[PDB]
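K.L.:
Take a look at the following structure, please.
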Amino acid sequence: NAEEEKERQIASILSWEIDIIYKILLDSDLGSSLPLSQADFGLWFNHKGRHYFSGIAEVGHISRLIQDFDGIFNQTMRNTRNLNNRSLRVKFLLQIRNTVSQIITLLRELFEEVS
Amino acid sequence: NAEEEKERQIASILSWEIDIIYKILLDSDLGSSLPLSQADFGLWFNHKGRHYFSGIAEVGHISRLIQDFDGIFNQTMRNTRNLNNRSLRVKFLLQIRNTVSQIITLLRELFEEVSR
């Protein structure tokens, strides 16, 4: 059920993003949020996705985007005072949304390849 | 392909929500955003979903939540100055997120009911 799994994983990563967005909105912190590599999607991608798509370019590509955003996520964890600044808050919020948009596109391409 | 369609619709309504959230974040307005009834999910639900699930309780339930949130959406469209007030901005953002959460739950129930 590859296409069903694709849509499930897209829904998963969007829901992860939404929960982080609302923690920032309400509390100006990340709280008990997890980095993308430890989110349900990241766990799926590293345990099952990597091996179902083994030997395909876009796999490494998604991994690179996750690692880069983990860096940004962890910078914010260590200095959440950034979220009190309008410009830096917007910056973080755009970077999570745009990371997730790019990963979704690559995920669609990966599932296309196997079909 | 029922289960595939279910997950597709859940991904669709979450994506519609995110685009509205970021229009409010960046611009404190709704811009060219559409009400839920005219979003891709709302068009699917009204043109196909309602009738694929005709005679099931959760259909009317989802329609009720869409109609209520359309009301809130249009109140905001008519007075976006509300989005400049921190508490009223948070109120709207919670109401769209919580409307979508409840619809997703009901959609899961609908697809379960049709699988049985």
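Numbering of chain A is taken from Swiss-Prot, so the residues present carry the numbers 177-291, in order.
This deposition comes from X-ray crystallography, 1.5 Å.
Cβ from N, Cα, C; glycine included.
Among the mutagenesis experiments that Swiss-Prot reports, A:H223 to A is described with the note: Same biofilm formation activity as wild-type.
On this model, are these features tucked inside or out on the surface, and what's nearby?
P.N.:
Cβ neighbour count for A:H223 (mutagenesis position): 9 (other Cβ atoms within 10 Å of its Cβ, all protein chains included). Under the three-state DSSP scheme, A:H223 (mutagenesis position) falls in the helix class.
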